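S.K.: So that we are looking at the same thing, I have put the structure below in structure tokens.
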Number of protein chains: 2
Amino acid sequence: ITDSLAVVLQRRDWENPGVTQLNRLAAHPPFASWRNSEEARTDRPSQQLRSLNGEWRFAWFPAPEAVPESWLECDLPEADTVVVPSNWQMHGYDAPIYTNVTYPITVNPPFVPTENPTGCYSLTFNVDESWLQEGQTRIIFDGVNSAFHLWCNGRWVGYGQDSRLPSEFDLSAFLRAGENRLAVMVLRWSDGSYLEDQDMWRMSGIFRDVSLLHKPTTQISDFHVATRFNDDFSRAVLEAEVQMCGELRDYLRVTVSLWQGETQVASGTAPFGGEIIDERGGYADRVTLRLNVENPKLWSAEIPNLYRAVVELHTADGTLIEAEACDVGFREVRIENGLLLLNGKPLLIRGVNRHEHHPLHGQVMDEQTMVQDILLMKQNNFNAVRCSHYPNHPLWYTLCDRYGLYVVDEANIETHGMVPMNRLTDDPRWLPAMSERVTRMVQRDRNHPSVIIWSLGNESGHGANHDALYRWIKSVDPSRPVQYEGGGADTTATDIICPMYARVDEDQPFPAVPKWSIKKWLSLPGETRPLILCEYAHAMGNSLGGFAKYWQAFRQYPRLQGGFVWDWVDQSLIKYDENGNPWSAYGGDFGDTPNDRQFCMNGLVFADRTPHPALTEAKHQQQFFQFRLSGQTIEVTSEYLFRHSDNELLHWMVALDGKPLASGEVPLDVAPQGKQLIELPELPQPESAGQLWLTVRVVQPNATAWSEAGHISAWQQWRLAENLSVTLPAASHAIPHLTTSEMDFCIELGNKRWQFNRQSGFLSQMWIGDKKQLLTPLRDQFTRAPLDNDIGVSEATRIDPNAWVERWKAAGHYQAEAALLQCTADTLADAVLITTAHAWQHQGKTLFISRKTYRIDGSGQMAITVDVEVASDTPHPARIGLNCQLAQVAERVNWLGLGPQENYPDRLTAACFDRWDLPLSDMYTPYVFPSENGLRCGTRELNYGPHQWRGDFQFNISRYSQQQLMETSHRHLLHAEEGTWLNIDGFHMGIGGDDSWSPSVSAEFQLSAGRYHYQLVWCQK
Amino acid sequence: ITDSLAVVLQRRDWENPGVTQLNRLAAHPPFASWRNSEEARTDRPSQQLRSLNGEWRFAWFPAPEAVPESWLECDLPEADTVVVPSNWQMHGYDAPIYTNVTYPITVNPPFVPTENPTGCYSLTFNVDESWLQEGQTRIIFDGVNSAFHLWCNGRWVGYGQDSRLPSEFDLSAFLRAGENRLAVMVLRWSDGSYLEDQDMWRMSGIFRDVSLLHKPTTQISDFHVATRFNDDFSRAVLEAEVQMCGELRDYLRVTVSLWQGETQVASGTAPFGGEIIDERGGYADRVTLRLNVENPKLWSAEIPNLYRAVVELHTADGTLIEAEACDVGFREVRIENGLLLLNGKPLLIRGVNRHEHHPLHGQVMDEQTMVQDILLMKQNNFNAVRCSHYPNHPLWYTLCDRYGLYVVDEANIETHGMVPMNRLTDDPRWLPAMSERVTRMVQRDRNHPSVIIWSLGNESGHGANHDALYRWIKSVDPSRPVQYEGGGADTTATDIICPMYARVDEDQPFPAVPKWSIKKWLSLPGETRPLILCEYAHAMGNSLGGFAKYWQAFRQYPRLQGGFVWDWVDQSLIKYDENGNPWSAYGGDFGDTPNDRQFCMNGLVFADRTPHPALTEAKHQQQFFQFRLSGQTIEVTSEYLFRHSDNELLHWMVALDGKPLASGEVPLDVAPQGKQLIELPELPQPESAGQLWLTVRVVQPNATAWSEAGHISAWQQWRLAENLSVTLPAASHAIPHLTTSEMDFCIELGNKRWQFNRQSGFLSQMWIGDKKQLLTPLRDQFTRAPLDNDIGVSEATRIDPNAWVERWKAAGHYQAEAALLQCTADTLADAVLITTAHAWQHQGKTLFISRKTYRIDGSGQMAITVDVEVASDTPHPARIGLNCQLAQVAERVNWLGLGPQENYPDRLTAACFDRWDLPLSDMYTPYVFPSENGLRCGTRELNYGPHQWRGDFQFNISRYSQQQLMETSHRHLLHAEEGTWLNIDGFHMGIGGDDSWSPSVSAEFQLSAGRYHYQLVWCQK
Ligand SMILES: [Mg+2]
Ligand SMILES: [Mg+2]
Ligand SMILES: [Mg+2]
Ligand SMILES: [Mg+2]
């Protein structure tokens, strides 16, 4: 009767920040109630802990109150069978909504909508009779988004908010023997939604595991591990505080054993009862053991040395009551004197921001995905990661612990969408709620060594509630620093200045919360804290430009400890068409409103873990070994702090314009932070003409837990010498014919035949025999299908006039109109001289002027010269080059230049000067929101079909027009064009990336010189 | 239905620290919602604010579950009409409990005993049709101890915890035009009880007020005032922050005017919408005004300069909506460099701790008791009060604002009875709960100028949760320092070392929570904070010894900025007898179990606000002027910080053994912290034997808010000179006759005859005429009727062998037997000489030995000479004197010694050397729990009836023997005895009082010499 939906829903606890839980067990580190030390030690699975993940009965409802009381007694009939864990939007119940800042619902704290997409989960399961004999039987929800009610065997059990932490109830007195039934009322929105406004898809459901744990009545109830070190780390104390629950008796004991493998390192035995604490006594129900550990093995991302701590609750005459355990990592995290030191040396954080996202599964994490992400990171020079923006699924910590990644464990608190941002964070009434998102996260995760930094949530501004909460952390877990970015990045509630998107060299003095140049920030009078970017470099689309700029400051300034890239994966979601063929969908593609489109895809890797090009930029910049060449002594520096170049070989190779002349290999013997002198054998020199390049690569001869053998860890390249070509070509054995008309000019030599259109002024066509080549005349181009950075936060509704695209559009770049000023064929000794001048204008403003001379010769080779003028008062061109569409459609592509991967000017460090040969396909980059791509800079020679082009250019080549890319919202809607489109640029503007909602391109990357000159040479084979 | 008791009651929210409120409005400074600015200005009462104080109907129940649904519907036939506010225990429903540490209920968080006295209150009242058209009507409960549920017109409204803070609910939608009825059910025990374990009687009910408030829909929802200053305090800035409720309309303005009396001083008008705060902007619904005030009148306890702030919420046409107001105090409170400064100068807290306690009303306060208390305090040289141990009735802040007291505001949080104390305060599950007990106090008291410091509660140990709360305050209100004594008095949760019971020069090195002497604490390594006692000079019964030692240090050590004495009033209650007489009762007398007896009475004034003699000692020690005499120049130092002696006459005077030879009367013109030179007129000098004494008093000719005319604020005496008596009493015209016999000797001289028992050694009897004089032979006395301090925490069931009494007991002192060692009468030339000797012994050990000589001359005068020997191993005796019971009973007492009030060795500074005459009755101290008392030190002459004792002794004289005192539990059970018991002490040991639960008499006051010599001269005139 008082279990009735009736009576229950009455209260509307989901509409009360002052009710966060109902009948909820205290938080705590992960338990398994083993009853065999050995297993516990070996982390063998627990017979006392049962998963209820799987098939389950679910049924969706528009709102709470539409639920029928029957449901508490018997399963509904239209109740579909579903899988748990899962997100119901992932099942087609409702739409997944992609909103950033803007709240999904209407802002009326603490009120939520009546139309409250409720989902009912149900489950029938049998309990051993043994479970009900003794012990307690509790249940666990690793995450239920957003809030829910719960019932067992028709009776009400409890309530709980906070989608990111576990909720546990004591089922002990409600289950009967054999057949039992669960009734879970997950509400979609609650007063707790006002605290989960993170930038990600908004979904629901029981998205993490569900389990059953049976503990004995007299049990272990919480435990903490602590490690103190002497001055040289040669010795540590392992301190354990153990708390029990149950009636205390003089026979109870507690042993805590430390294991290194099979070998028992230290063991301690003691009976309950703590030291005096106050005028009343101590905890009788606690005990602290201190284990003395000598010349311990330290944990780092560099070497994840773990131990196993087993905690046993037993009697004096040896009977074992139960065991628990955790991995132990001996590390000291300390901010000393402006520096964030780990085990004494000052860290350099090469990390990134990551969400729990699966294109397919929504926000359900699995062991495989986890593992995958990590190895990729690890493989790409990542050290650390941030749980942006909530505590993650439990296994995560264990993988980082085991594999070696520093984690910044972050509280599930984000109220971005409030005005001001502080509205709640600064409201005493929201104290309790936040409080619990902080306290429980700490109490659950505090034993993992990977966690080295606790965060207070994200963009919630700065409120008196953060100060209190941070004070709490400091008080309870002095082992780690706390940090929080809200309110200006330097508030009193952070131990680190941790801004997002601060620029290296340029300031953004916004009212109340500016963004000083990072280097500048450190010296602001007063200031002495380390600076570590909590978010920097927007991996959004074609991005990561300027990346190096960052890597370089980090390296020159001590107090700049690196930072976290935004972000790892594309929060894109899979959809299917009129033929069950899938495609990658983004915000509002689910009819979701309001939404924020592509804004959800800022990763370094596709949502399927296939990497984006930027990823290599990161990998090279983040590399652990640095080099400098001096004569033929290569000096190698270790950027490792703890480890030794003990699985690395140096590959060196000397080449002349793609031709290898020499190679050798050296094993690295650099200590962490150390140097290593390498002298190379008298290097070869050719009489032959062309650039000599030196390329070194670092290799991992042996596999690791996260890398393959022969994995390349780092690299670097130097141009050695240039041997200028002073050989004037053989003055062609014949001369070219010219034939004229009023329409065009035609040049003929062999089967070769060109033709210029006297009207228009461009090479309109060319034949190699009865075959034609162009489908499109060859004309100048000064635009580009805009990148995400170019567009930014501009929308047809609302226009961002400062955004590049807006600027170009406005200036008429996109709709210019050529004009033939001149076009002249002249005849020379052994050549033909075509000569043009065109003027680009929009509304009687000459935007540009392109002056040119084609000079065909008896070898059947034309030499294009271009000389453009750009008006000082026009937004600087995205680019400056030529383009055209050929007919050939060849399988490969081969050039002598940077690559093999897509490189743009402000992002080209990870690339190498070589002779690359790829499939055309690899020439297009499958960004989900089409835009200019696949460019390759620094090309000296291109080759496709029978044509070859030569000189100093940037180029790109696909079967998509710059214009097709630009009028297509999804990569899935692109269609190949008739032949190959070619873009040959003498010049290309930067890509930007510092952020995607304002102009990121740095001056040196902008094309603002007014005069450009470039040459080409086209020819065939 | 859902309103039903059953449904409601079902969730047992008073058994869950999670739910602490249900639908309660937020907190804020006192509002009245005046609809005329003048009334606001002048504080005239509000038509919009209605009191429900009065006659209610009430029914007591042994349990919440015993309540009958009906209740919600209709009142009860057997419901008693009762008054409100009140304490039901004050009525008879149940028994008040007087317990200290030990909780009233059984320790089992968050659980409460099933049997939980419950009180249903209900009330039928009328609502003005007008209140129901517009605005919001709400209800205020100023104090419901300890939890409650509310119903309106049979509907359920909400729930509240926290006994010492208002709970307000909007009744808006439950009020029916005309007759409404209230249904309140208060619970005696709730989980909130765990945080209210303060040492005091434990009662319950609706002990403060209940009002109705009518505010508009667009109203003022909170406002804080703040005041900055400049270096010299010549210009201040009053900054006011206004927040609102309702819908924001552009035509809304706010104006804050500052009045000083009649005269307007500053004004500000503006409209809503604050400065940019973060990425999202500012508060639209807030506004901040800054008014400049040149040379503000400053606020202090010396001079309460107060202004009036009116906050008007109006439209732009100048149409008023609502107005709010508060009194403003221009003062700056800072801890600069070790010192706690007020307005720039450093304080010296002359404080006391006070409880809201009325012998009759139980814990309901009234304005008249508040006033009294202040006035008495002020009169007695108190400066400050600490709200032990919860927020007080609102009026209390206002009287302090206006009269001049410094208040320490303290949270209603004390979990003393836990083990250890930290237990809940270090538990996050308890964070919200406490969070609210702090945050709400601040939201409410923050605007009073009297509050200079915030305290997180009392004796709750030190837990993470204090740290956070402490930081919370600092953040929210940096204008005040925070303090907490828990955990060692020096934790990170305090800005001040605020220990309790810390000894002046002696340390008490408890484990974990040592109590260093105060001089020494300061000087510990790293220590730099100021030191102020939260409790000291425990004033239980015959106490206050050593008080001066404390004063001396305060005054010598800068960082020792005084303390708060414990405590103000006696928590004794009034019981009635058979014949209808009242009598002070205490712990245990209401059949309370368990109870801490006399432990509830530690005050300076009886519960009837009649001073305890200790009062005077304090008043003198804390006096604002200090004296130094040199030659005949008095140098007055002023300890006032802010004010000049503008109401002070120094009256002076000189006498020889109570015979006033002289007196002047100068006018004090000393500035704060200045000196005044007082050269005295050539003072006489008589040839006569006697001591010449200089007394000086400082008088207040002008009556003040809290003082009459002719009130005395300071005093001091000095003996100036002694002319030695080198004269012998004339030739005895006669000689006494001795008549011998087996049992006795007799002396006769005229009508006077004396007899000494030859078998006992005592003067058995004496006659004047045919008038017997003694009722009890004059014998020797070593012990005393135990002071509370002598007893401590030694109970019958459990003995503390260190308690002084326990020691005297064990040693035999109380029951040793005399032993006639020798007794001889001899005949001198003109006198008779008696000579005795006795030994006192127990278990055959001589504790003491007294050799005497009585000697009678022709003058009719017996000079008694005494010489006592105390055994080294024996506990030093209490006293060393004689006693007997005379036959006469007189009306007055005259003596020339220290008076006029009870004074004791370690408590006599306040007393004065002079001739006093009082009525016997004034010579007994009505300590509720009877003990040695009324002593009078430094006597040189005492007269009772015909007798006259002469010499240098200490004495006391009542109609009660020490035995009575001893065996009598309450003063009311004391009966007068046949005659007059007299006690004449050559010596007395000090009273102690540093604390009442361990030895407190300083060595200097213990009779530890061995040999003691003294001599009387008994005679008649
Ligand atoms: Mg809630
Ligand atoms: Mg956001
Ligand atoms: Mg409660
Ligand atoms: Mg206490």
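Using Swiss-Prot numbers, chain B covers 4-1024, in order.
Header lists the method as X-ray crystallography, 2.8 Å.
A Cβ is built for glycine as well, from the same backbone N, Cα and C atoms used for every other residue.
Take a look at what Swiss-Prot says about it:
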- B:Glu462: active site, proton donor (ACT_SITE)
- B:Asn103, B:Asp202, B:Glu462, B:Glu538, B:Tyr539, B:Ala540, B:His541, B:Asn605, B:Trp1000: substrate binding site (BINDING)
- B:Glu417, B:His419, B:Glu462: Mg(2+) 1 binding site (BINDING)
- B:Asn598: Mg(2+) 2 binding site (BINDING)
- B:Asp202 to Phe: Obliterates all binding and catalysis (MUTAGEN)
- B:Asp202 to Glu or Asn: Causes a significant decrease in binding affinity in the absence of monovalent cations or in the presence of potassium ions, but only a moderate decrease in the presence of sodium ions (MUTAGEN)
- B:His358 to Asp, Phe, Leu or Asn: Less stable to heat than wild-type. Causes significant destabilizations of the first transition state (MUTAGEN)
- B:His392 to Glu, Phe or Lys: Essentially inactive unless very rapid purification. Causes very large destabilizations of the transition state (MUTAGEN)
- B:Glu538 to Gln: 10000-fold decrease in the beta-galactosidase activity (MUTAGEN)
- B:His541 to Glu, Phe or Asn: Poorly reactive with galactosyl substrates. Less stable to heat than wild-type (MUTAGEN)
- B:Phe602 to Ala: Decreases the stability of the loop 794-804 (MUTAGEN)
- B:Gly795 to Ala: It forces the apoenzyme to adopt the closed rather than the open conformation. Reduces the binding affinity (MUTAGEN)
- B:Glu798 to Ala or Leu: The catalytic efficiency is not increased, when the sodium concentration increases (MUTAGEN)
- B:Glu798 to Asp or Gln: Small increase of the catalytic efficiency, when the sodium concentration increases (MUTAGEN)
- B:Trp1000 to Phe, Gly, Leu or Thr: Decreases affinity for substrate (MUTAGEN)
S.K.: Which residues, same chain and not among B:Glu417, B:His419, B:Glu462, have a CB within 8 angstroms of the centroid of the CB atoms at the recorded Mg(2+) 1 site?
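M.R.: Other same-chain residues near the Mg(2+) 1 site: B:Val104, B:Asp200, B:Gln201, B:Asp202, B:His392, B:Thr418, B:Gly420, B:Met424, B:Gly460, B:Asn461, B:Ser463.
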S.K.: Which three-state DSSP class does B:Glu538 (mutagenesis position) fall into?
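M.R.: Its secondary structure by DSSP: strand.
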S.K.: Please determine which of the recorded positions listed here (B:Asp202, B:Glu462, B:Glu538, B:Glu798) has the lowest count of neighbouring CB atoms within 10 Å.
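M.R.: Across B:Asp202, B:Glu462, B:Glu538, B:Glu798, these recorded positions, the one with fewest Cβ atoms within 10 Å is B:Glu798.
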S.K.: So if I draw a 10 Å sphere around the Cβ of B:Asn103 (substrate binding site), how many other Cβ atoms end up inside it?
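M.R.: Looking across every protein chain shown, the total is 18.
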S.K.: Restricting to the recorded positions B:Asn103, B:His392, B:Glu417, B:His419, B:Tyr539, which ones have a CA within 10 Å of the CA of B:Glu798 (mutagenesis position)?
M.R.: none
S.K.: Looking at the binding-site residues listed here (B:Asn103, B:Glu417, B:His419, B:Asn598), whose Cα lies nearest to that of B:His541 (mutagenesis position)?
M.R.: B:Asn103
S.K.: Which whole-number value in Å describes the distance between the Cα atoms of B:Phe602 (mutagenesis position) and B:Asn103 (substrate binding site)?
M.R.: 8
S.K.: Please report the DSSP secondary structure of B:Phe602 (mutagenesis position), reduced to three states.
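M.R.: The residue in question, B:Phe602 (mutagenesis position), is helix (DSSP, three-state).
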S.K.: Cα of the residue listed as 'active site, proton donor' to Cα of B:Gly795 (mutagenesis position): how many Å, rounded?
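M.R.: With distance taken Cα to Cα, B:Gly795 (mutagenesis position) is 20 Å from the residue listed as 'active site, proton donor'.
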S.K.: Under a threshold of 6 Å between Cβ and any atom of ligand 4, which of the recorded positions B:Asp202, B:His419, B:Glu462, B:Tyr539, B:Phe602, B:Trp1000 are retained?
M.R.: B:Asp202, B:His419, B:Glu462
S.K.: Please report the distance from the Cα of B:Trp1000 (mutagenesis position) to the Cα of B:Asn103 (substrate binding site), rounded to the nearest angstrom.
M.R.: 13
S.K.: Please give me the recorded positions out of B:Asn103, B:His392, B:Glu417, B:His419, B:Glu538, B:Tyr539 that lie within 10 Å of B:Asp202 (mutagenesis position), comparing Cα atoms only.
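M.R.: Cα filter at 10 Å returns B:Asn103, B:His392, B:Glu417, B:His419.
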S.K.: Here the recorded positions are B:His358, B:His419, B:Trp1000; which one has the lowest number of other Cβ atoms no more than 10 Å from its Cβ?
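M.R.: Minimum Cβ neighbour count within 10 Å, taken over the recorded positions B:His358, B:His419, B:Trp1000, occurs at B:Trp1000.
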S.K.: To the nearest whole angstrom, state the Cα distance for the pair B:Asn598 (Mg(2+) 2 binding site) and B:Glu538 (mutagenesis position).
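M.R.: Taking the Cα atoms only, B:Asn598 (Mg(2+) 2 binding site) lies 22 Å from B:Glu538 (mutagenesis position).
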S.K.: Where among the recorded positions B:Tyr539, B:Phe602 do you find the Cβ with the fewest other Cβ atoms within 10 Å?
M.R.: B:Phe602
S.K.: Whole-number Å distance between the CA of B:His392 (mutagenesis position) and the CA of B:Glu417 (Mg(2+) 1 binding site)?
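M.R.: Cα to Cα, B:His392 (mutagenesis position) and B:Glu417 (Mg(2+) 1 binding site) are separated by 8 Å.
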S.K.: Please give the substrate site's span as the largest CA-CA distance among B:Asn103, B:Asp202, B:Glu462, B:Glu538, B:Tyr539, B:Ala540, B:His541, B:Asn605, B:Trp1000, to the nearest whole angstrom.
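M.R.: About 18 Å separates the two most distant Cα atoms.
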S.K.: What subset of the recorded positions B:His358, B:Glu417, B:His419, B:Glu538, B:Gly795 lies within 10 angstroms of B:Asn103 (substrate binding site), using C-alpha positions?
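M.R.: For B:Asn103 (substrate binding site), the recorded positions whose Cα atoms are within 10 Å come to B:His419.
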S.K.: Sort out the sequence-distant neighbours of B:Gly795 (mutagenesis position) for me: same chain, 6+ apart, CB within less than 8 Å of its CB, listed by position.
M.R.: B:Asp803, B:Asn805, B:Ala806, B:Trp807, B:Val808, B:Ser999, B:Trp1000, B:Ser1001, B:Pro1002
S.K.: Taking only the Cα atoms, work out how far B:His358 (mutagenesis position) lies from B:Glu538 (mutagenesis position), in Å, as a whole number.
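M.R.: Cα-Cα distance, B:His358 (mutagenesis position) to B:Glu538 (mutagenesis position): 13 Å.
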S.K.: Roughly how many angstrom lie between the C-alpha atoms of B:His419 (Mg(2+) 1 binding site) and B:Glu538 (mutagenesis position)?
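M.R.: Checking the Cα atoms of B:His419 (Mg(2+) 1 binding site) and B:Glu538 (mutagenesis position) gives a distance of 15 Å.
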S.K.: Using a Cβ-Cβ cut-off under 8 angstroms and a sequence gap of six or more, which residues of the chain neighbour B:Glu417 (Mg(2+) 1 binding site)?
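M.R.: Counting only residues 6 or more apart in sequence, the Cβ neighbours of B:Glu417 (Mg(2+) 1 binding site) under 8 Å are B:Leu198, B:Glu199, B:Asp200, B:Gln201, B:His392, B:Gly460, B:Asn461, B:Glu462, B:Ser463.
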S.K.: Enter the number of other CB atoms within 10 angstroms of the CB of B:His392 (mutagenesis position).
M.R.: 25
S.K.: Within 10 Å of the Cβ of the residue listed as 'Mg(2+) 2 binding site', how many other Cβ atoms can you find? Include all protein chains, please.
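M.R.: Summing over all protein chains shown, the residue listed as 'Mg(2+) 2 binding site' has 23 other Cβ atoms within 10 Å.
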